[PDB]
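A.B. asks: This is the structure I want to talk about, given as structure tokens.
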Amino acid sequence: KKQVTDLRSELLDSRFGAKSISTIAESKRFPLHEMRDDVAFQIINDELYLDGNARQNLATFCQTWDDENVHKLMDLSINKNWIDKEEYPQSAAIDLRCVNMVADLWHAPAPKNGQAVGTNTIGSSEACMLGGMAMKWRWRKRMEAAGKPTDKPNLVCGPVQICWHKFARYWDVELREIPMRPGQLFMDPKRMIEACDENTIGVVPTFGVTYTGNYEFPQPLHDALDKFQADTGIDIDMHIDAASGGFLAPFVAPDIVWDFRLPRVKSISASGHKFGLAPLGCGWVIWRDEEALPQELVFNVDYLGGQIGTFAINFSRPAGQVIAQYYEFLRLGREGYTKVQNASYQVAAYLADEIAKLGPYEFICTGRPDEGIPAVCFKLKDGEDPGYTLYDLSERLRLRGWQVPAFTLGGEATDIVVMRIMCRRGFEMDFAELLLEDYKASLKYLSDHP
Amino acid sequence: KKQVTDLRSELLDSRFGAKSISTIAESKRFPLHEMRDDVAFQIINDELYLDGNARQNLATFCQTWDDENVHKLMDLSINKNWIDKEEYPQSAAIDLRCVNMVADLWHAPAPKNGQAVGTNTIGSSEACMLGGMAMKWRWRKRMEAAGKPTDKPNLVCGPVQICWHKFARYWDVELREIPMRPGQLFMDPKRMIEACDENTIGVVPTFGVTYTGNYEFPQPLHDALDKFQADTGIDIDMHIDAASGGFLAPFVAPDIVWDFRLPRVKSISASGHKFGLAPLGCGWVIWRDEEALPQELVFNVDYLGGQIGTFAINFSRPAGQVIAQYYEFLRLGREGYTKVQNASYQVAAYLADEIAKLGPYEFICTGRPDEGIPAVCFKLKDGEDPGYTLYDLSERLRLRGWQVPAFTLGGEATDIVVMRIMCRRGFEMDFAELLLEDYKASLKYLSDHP
Amino acid sequence: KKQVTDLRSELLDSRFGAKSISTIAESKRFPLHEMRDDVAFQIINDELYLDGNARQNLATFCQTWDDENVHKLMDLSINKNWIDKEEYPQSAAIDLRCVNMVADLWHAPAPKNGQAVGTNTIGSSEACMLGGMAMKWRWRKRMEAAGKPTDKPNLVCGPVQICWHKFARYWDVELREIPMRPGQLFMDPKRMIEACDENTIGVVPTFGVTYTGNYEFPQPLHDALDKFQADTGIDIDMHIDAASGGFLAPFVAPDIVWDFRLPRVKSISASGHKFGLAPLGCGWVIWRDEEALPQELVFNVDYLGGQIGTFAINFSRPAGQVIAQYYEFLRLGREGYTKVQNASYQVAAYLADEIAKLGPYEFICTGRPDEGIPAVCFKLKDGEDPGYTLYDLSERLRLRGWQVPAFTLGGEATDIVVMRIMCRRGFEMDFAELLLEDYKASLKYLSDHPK
Amino acid sequence: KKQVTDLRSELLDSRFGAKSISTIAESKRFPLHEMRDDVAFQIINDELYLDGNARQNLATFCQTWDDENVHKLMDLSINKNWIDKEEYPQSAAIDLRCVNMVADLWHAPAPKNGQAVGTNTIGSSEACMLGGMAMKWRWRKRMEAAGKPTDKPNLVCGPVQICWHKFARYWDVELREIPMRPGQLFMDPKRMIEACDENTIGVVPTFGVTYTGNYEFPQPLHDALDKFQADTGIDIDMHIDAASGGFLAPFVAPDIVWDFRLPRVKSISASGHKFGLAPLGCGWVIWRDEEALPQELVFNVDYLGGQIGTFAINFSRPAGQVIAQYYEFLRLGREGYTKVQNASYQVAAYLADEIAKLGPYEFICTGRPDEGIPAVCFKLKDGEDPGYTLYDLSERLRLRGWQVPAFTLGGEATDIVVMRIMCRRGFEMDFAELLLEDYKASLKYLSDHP
Ligand SMILES: *Cc1c(COP(=O)(O)O)cnc(C)c1O
Ligand SMILES: *Cc1c(COP(=O)(O)O)cnc(C)c1O
Ligand SMILES: *Cc1c(COP(=O)(O)O)cnc(C)c1O
Ligand SMILES: *Cc1c(COP(=O)(O)O)cnc(C)c1O
Ligand SMILES: [Br-]
Ligand SMILES: [Br-]
Ligand SMILES: [Br-]
Ligand SMILES: [Br-]
Ligand SMILES: [Br-]
Ligand SMILES: [Br-]
Ligand SMILES: [Br-]
Ligand SMILES: [Br-]
Ligand SMILES: [Br-]
Ligand SMILES: [Br-]
Ligand SMILES: [Br-]
Ligand SMILES: [Br-]
Ligand SMILES: [Br-]
Ligand SMILES: [Br-]
Ligand SMILES: [Br-]
Ligand SMILES: [Br-]
């Protein structure tokens, strides 16, 4: 009989009075029975509060805010499968438009074909691996032609992001990473060349180093490679990892030569969901021409009576991000992006200037558009001790919900501890002022409590 | 004067009356100026109508519908980055619960420290490549131990999905694919063994073949491999590609032994956004134990005063799907999933029965839960000419917005043309009846027009 | 133990997991029990996907898009009964303001009572029948005065829309329809006169012919009728069927004299839900003065102390459309409408120009504001053969969701097959370009597959 | 120089601080310029408040409330054109399902080919005119056959609704309306017959008289017509005007024989937007068989290879209501409707009982389901005077927003003043109690102020 009583409650009982919400959520085995949808939702929604406030997350590089239209486009495309080119043809079409534009944006040679050579991706990581395989294949072919061994390929680069380490491991490539050293936290021409040989599949400059936020200018490295060929006959290509810079420089530092204007640059990759203003789940990779992308890596698909080529490690995935990306392009344009990016740099500059007045800080990065991304990276002046450590400050800030990372650099600077503040879209001046206030407040506390 | 008149219009002009919407959308170069967001949105929204109705797309296997709560959870997590374990800790937590849960659904051995060994992925593709590298590495190690060459690895499998071909290409592995042949459109024990040798990294059965919708039972293949070892001493492992079956059999055919109940199965993968009921952008891969996943492939990350391992090709990406998947698990449970899956099978069976009464057909798949996924896959009886070809029929149906594919099988059955109807969640009986009606209607037309 | 088991499911089951959605929808008898509202809704919502995409329906003349405000106004007025003038007084009031504004747009003589004479309708059809009865009654009275028989009334017109045929049938009037003939797909002065007599209740020019999209200019027909009276003493009135043109010309071709500027025009009708930008369910009909509308057809109703006359076939009905129409008027005004209408003509012109370069077509309408509505109408150049009929092409386009009709004209042109593309609000340039693309694509396929 | 200001203002000004809202709305000529959409909306929205509260409108018979789903279905179908059968096929399909269902509800002979004869309409009015022409045509044909004059047709009826008067006028038919008289406010058998002749096209009983809310039982009238034919050989048909009753009796008084169970009833009409629970803009008319509907009144249109007849005065119009009506049918069914209608009757009965205790009243309708619609209709007992008139009361109640009509009956009862309260869906008991309270309060005031 109670089954009826209990059943009436499953019905009328409120949400927090419901019996279904009186136990802890399952975490070990697949649940047995179904439950009130509202309770299940409520439970998960509430658990998520423990993630903290994304808008206050100053560690991430990825977008933490989206405009109303992107939200709608995403919900509208929650089921559009980016991979089924023939089934969702217009989405496929839009994707191609974006490839042209990004390629265009990066000064790629006008596609005489009428359609730039590139592809969308879940993020820069996939993009990089695509670019990676591209290089390994191009290299492999070249060596086989000159009848040389192709079993000891290596990749030369500076302080790259973890995904390159992953590439090297998964595709068995020796990663020759020029280490960071006091005074030079990046790959310089000299040390680069000293690492190149006939087995080098390419060099990967990082146009926007994660750890520091500074650009790794390709120009000088490009020259060095030109000379290197003149001296050894070894022709080395470049792949720019512009996850960050890719959607920054083009708008606020158009004179920095880092893209396809450089001959050795055969491919560029960037994260659309970082400064590209697209929602998480979007990356881009562009090749300078059909000759830069080995046909053996491309798998053709049926697209509108013809055949379009694909090259992606993933398969089925939402098309929402690409659609949104295209939206931001049409809605903002160069003008728009510039204004938005400036806003970020403006804030980064401000914080850098202000924070400098509150302690013995040596700034590694101060949001100068001609030097890198809208970031503020710094460490304690060597030797000097203010009473705290950057780790300490960080913690204090976390008490107000802020996530401002404090970490050690790598290579030959493992004893240098820096703090890095990222100024993404949606971290307006007024909001950043609050950060500053809590920063001053934190110092005061650390002072009164040695 | 003019600029002000123009501007006042840019301000009061209605959406369609405005000047910004009087030109074709940009598709070749990055836009120069910003424009009214409502126009930009409208343009894109409308272009998307050319994608067709996803609910009527009977070709895809991925979810084309999501409940109200998933929509909310997705919008709420539009900016949660699944990769930043330390920054969005609870999302990370929830993900782990999921793995546990999936591993449980597949009989994985009682996990160690309360946490099964697995990872979430963008889709089955990434999952499979993860499982792939796992095998190659396990094999490589083994061979090096016995001091044998590891430069000629091959993978044995039946009619796999394109991602495996991609795996083989990207990771340089010989793909030995047992071809489909009339009467046997899958990998049989005999032909499998004839393809295995000491260089075989593993066998990949496809628990839910795409082309036909039928299961490729691992049991028989497993026995064959047991014997094979007894005769050659060669121990071969399996990796089940359960993109489809993975979230079907467990609920409607629990007695089919295909998972971890089989000793040789070291890893299983499945598409969460297919029959897992998760929105696009979610896949799963589980390993039998810590010994099946080579530590060299794992990159530890900081997480809750300790180190957690991560294995993925991607990096930054939305955590929405994993959060949603967890939701569907708690809200539905075995009971729920069963009910939902049954609904699908019920429809597939209905269509298969009805369609049979309208033409000279030989069914390859008829929505039998004990044979495979909820799909209807048939062909014209060898030697019959009803007046039309399945291609013709597909096109007549598209006239009503339906997408019912007609294609040729591969291997030794390249001259066999089949039609395949997928019955996903959200293709209820009443809705399928309408397909049937249009089906009958199409036949009538094709009849009246020889 | 089973009813509770099954009940708990009714409660907890998923939408599609639910048992209620495991059967086909009822279609023969009134359902017996109630069911989960969400399921019932889901079922219907999904069936509707089979209607196709309205935005891609290039056959219809009626609005296929509405702004956010109209949507709200409609939702807000889902229960306001347009007929209960005394119960929903302000709606009634707003309605009247519209009649005044339409009458003003059409130059109707300025009313001295302050309120023009006209009424709102569900659509042009009802409007036309109201205008029809008006004429029959005016005629009937006139004849009875001159002591003549009133049992053989006829109506003269060109290629009218089906509703007129319906009028003729329902109200027993002989319909003398001047047939379309190659080179002249409309009613010309000469053939018109040859059909008029003392039994003719009136002539109905169609200011925006459906089949071709061209205007049927009243000016010349008006003159002809003036002469006709001078020679026979027979005074014939006109009723313009401006379902389309009514809300087009006034903004993009103000010089075309077709409205009340013409003396014989006693009444005009137009579809508000067509180019009037109102949501489906709105039409208008205006009379030039209180003398053009026979009081015997009017039913006065109590309205705020005084009296107000009601002339309409339908009784109860949504006031939403009227309210929305008024909104569009205030929000857009002449300026607004003009910009919107231009956008349409602009697209129609573009398509017409581009499609012409793809084959041996002879155009019947190129979207010129001075000739007709925003539409592109055409046929295959007489005696030509590119390897396909316009019907085939139509089909090829349906495969992309487009609905572009291909049909045969009537009268003496029954062997001429045309295709007609309608460019309504919400068929922006970028969107139309996609149509063009698919059009080129269709031709290519038809080419590679002669069979 | 001032313009640029007016513009900047028209851009930032709030809705009410804007200049566009400082003038009275245009009401004489078509506006010249466009204006801020928000202002235009606001203006109209606010004017509409002067309409009063529809939920409190107890004079109307039409729905004044709709469930959330109907609202969505209506918004979803704001652009579906009910007339374009070929262009919006499924809506057309749904429509037909309703026709069968209503026919089934009224006991029409089970259709011959799975489809009953009838059509949807904007409201009962159009439905009645369709039924009217039907009769005139049937009659006309009959007479022509027997070679008799067809220029003096008349229609016999009781206290019909205004639309019939309109029918008579527009289609030139003599309306013989048996007048209401004290003690008999409806058409009785005897006076009906005394009005019938060979020129009578039919008799129209009103199954739910507006003025009083009581049913006009067809049974007795039907018998009288049977006899009439036996004595004169004149066969007269009936057309029931069940605008109200049509969707009431079937559920709460199934034993009242008034529909197609009666042989002479060749057509029935009813307002779906009244007690059919459909939103305004929906009516129905059903014919007993293909022989009752003159093919000359039908016009055919191409629909799915075939064709279907369309009898309808209107043309283009929304399909939302029909779609909603179908929804209410499936969601409620007999069970549902019965529960909803009972709720209304229950309220009507309650008010009738309570109001009777407040003054010297004589009731004409007390919400009995076996006598008529859920309404309360009373007058002051003859020659009795409480100190007011039903007009005063009506007015006093209006002061609280209530619209409770007080009017005089017609015919030979023009000196009888009645008050009529309509109890539609959405006038629940608790709500009605408030009316009662204000009713008592009104009486008290009228008492203290002679
Ligand atoms: C952030 C970043 C990546 C990773 O890109 P995702 O979008 O996370 O896939 C790779 N390289 C660099 C230099 C980065 O900053
Ligand atoms: C659909 C499918 C895949 C690809 O799944 P994704 O989610 O797109 O990665 C892989 N394998 C099989 C057997 C499949 O059916
Ligand atoms: C569309 C049209 C009609 C029909 O009027 P509705 O508003 O659709 O009821 C009548 N006449 C003409 C000339 C039309 O174009
Ligand atoms: C309300 C009513 C009508 C009017 O029909 P509408 O649905 O209002 O168009 C006609 N007859 C009767 C008996 C009515 O009650
Ligand atoms: Br609560
Ligand atoms: Br609650
Ligand atoms: Br956001
Ligand atoms: Br340093
Ligand atoms: Br507009
Ligand atoms: Br707008
Ligand atoms: Br959805
Ligand atoms: Br076969
Ligand atoms: Br579900
Ligand atoms: Br649900
Ligand atoms: Br819309
Ligand atoms: Br012609
Ligand atoms: Br304000
Ligand atoms: Br405001
Ligand atoms: Br409501
Ligand atoms: Br009485």
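Residue numbering for chain D follows Swiss-Prot, covering 3-452 in order.
Placement of Cβ uses the backbone N, Cα and C atoms for every residue, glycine included.
Heads up, here are the entries from Swiss-Prot:
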BINDING   D:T62, D:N83  substrate binding site
BINDING   D:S126, D:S127, D:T212, D:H275  pyridoxal 5'-phosphate binding site
MUTAGEN   D:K276 to H  Abolishes pyridoxal phosphate binding
MUTAGEN   D:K276 to A  Strongly reduces pyridoxal phosphate binding and increases stability of the polypeptide
A.B. asks: Tell me which residues of the chain lie with their Cβ under 8 angstroms from that of D:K276 (mutagenesis position), as long as they are six or more apart in sequence?
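C.D. replies: D:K276 (mutagenesis position) has long-range Cβ partners D:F63, D:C64, D:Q65, D:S126, D:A245, D:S246, D:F249.
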A.B. asks: Which residues in the same chain, at least 6 apart in sequence, have a Cβ under 8 Å from the Cβ of D:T62 (substrate binding site)?
C.D. replies: D:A56, D:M424, D:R426
A.B. asks: Could you measure between D:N83 (substrate binding site) and D:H275 (pyridoxal 5'-phosphate binding site) for me? Cα positions, answer in whole angstrom.
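C.D. replies: Each residue's Cα considered, D:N83 (substrate binding site) and D:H275 (pyridoxal 5'-phosphate binding site) end up 18 Å apart.
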A.B. asks: Hey, what's the widest CA-to-CA gap across D:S126, D:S127, D:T212, D:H275, the pyridoxal 5'-phosphate contacts in the record, in Å?
C.D. replies: 15
A.B. asks: Taking the Cβ of D:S127 (pyridoxal 5'-phosphate binding site) as reference, which residues of that chain separated by at least 6 in sequence fall under 8 Å from it?
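C.D. replies: Same-chain residues close to D:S127 (pyridoxal 5'-phosphate binding site) (Cβ under 8 Å, separated by 6 or more) are D:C165, D:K168, D:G285.
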A.B. asks: What residues, ordered by sequence, lie under 8 A Cβ-to-Cβ from D:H275 (pyridoxal 5'-phosphate binding site) and sit at least six positions away in the same chain?
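C.D. replies: Non-local contacts for D:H275 (pyridoxal 5'-phosphate binding site): D:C64, D:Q65, D:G125, D:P281, D:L282, D:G283, D:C284, D:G285, D:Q323.
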A.B. asks: Could you tell me which three-state DSSP class D:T62 (substrate binding site) falls into?
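C.D. replies: Going by the DSSP assignment, D:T62 (substrate binding site) belongs to neither helix nor strand, so it counts as coil.
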A.B. asks: For D:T212 (pyridoxal 5'-phosphate binding site), write down the residues of its own chain that are at least 6 apart in sequence and whose Cβ falls under 8 Å from its Cβ; none is a fine answer.
C.D. replies: D:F63, D:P161, D:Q163, D:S246
A.B. asks: If you draw a 10 Å sphere around the Cβ of D:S126 (pyridoxal 5'-phosphate binding site), how many other Cβ atoms fall inside it, taking every protein chain shown into account?
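C.D. replies: Excluding its own Cβ, D:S126 (pyridoxal 5'-phosphate binding site) sees 31 Cβ atoms within 10 Å.
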A.B. asks: Around the Cβ of D:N83 (substrate binding site), how many other Cβ atoms lie within 10 Å? Please give the count over every shown protein chain.
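C.D. replies: A 10 Å sphere around the Cβ of D:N83 (substrate binding site) contains 27 other Cβ atoms.
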A.B. asks: Tell me whether D:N83 (substrate binding site) sits in a helix, a strand or coil according to DSSP.
C.D. replies: strand
